[PDB]
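Asks: Got a structure for you, questions after.
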Amino acid sequence: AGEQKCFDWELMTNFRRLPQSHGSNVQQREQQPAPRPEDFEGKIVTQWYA
Amino acid sequence: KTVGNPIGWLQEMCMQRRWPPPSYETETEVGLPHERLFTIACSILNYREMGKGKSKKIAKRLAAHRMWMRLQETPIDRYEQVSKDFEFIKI
Amino acid sequence: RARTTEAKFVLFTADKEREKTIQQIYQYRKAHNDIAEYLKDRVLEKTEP
């Protein structure tokens, strides 16, 4: 609220540990939700296939 | 697909039909002593078939199986890659 | 040799020899168990040949 800053509770309550990078096969990728751009904007990703 | 004792079946067919018993000949023994290959012949009447194997037993069995089928018939430049999804399976 | 705590022992075998090497490892474990139980149960007063 205003120019005052506060602790970022949500990130730490979510990121207790960094999730491990695991690949996805076509079978389980088929019913996964379609990637949406705003979830990929300004984030960190890694190549699990390379 | 060699499930059984094909030499026994071969001699069974020979002696049941009073056909001459299966004669077996060893022509060649080729290769280094730790990789010698054995070649066994089988001859019954006018039919002669070949069987090869790492052992005289195996080559004999293969020749017998081959001629057993015969007498019934006639009355990359690249290494393949590996997936990264390999895991450590406990033993 | 892997004597440290939580040490990792890794075996590299191909797919076609998986069954045979698994049987070999079970045979080794059974031999170890047989050695242990033979040393445990056997009792002798003379304790020398």
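Residue numbering for chain C follows Swiss-Prot; the residues present correspond to positions 494-542, in that order.
The header says electron microscopy, 3.2 Å.
Note that Cβ sites are derived from N, Cα and C of the backbone, with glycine treated the same way.
Among the mutagenesis results in Swiss-Prot, C:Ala500 to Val has the note: Increased viral replication of the Sindbis virus (SINV). The residue drawn here is the original one.
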Asks: Suppose we draw a 10 Å sphere around the Cβ of C:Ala500 (mutagenesis position). How many other Cβ atoms does it contain, all chains included?
Replies: 8
Asks: Once the DSSP letters are reduced so that anything not helix or strand counts as coil, what is C:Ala500 (mutagenesis position)?
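Replies: It is coil.
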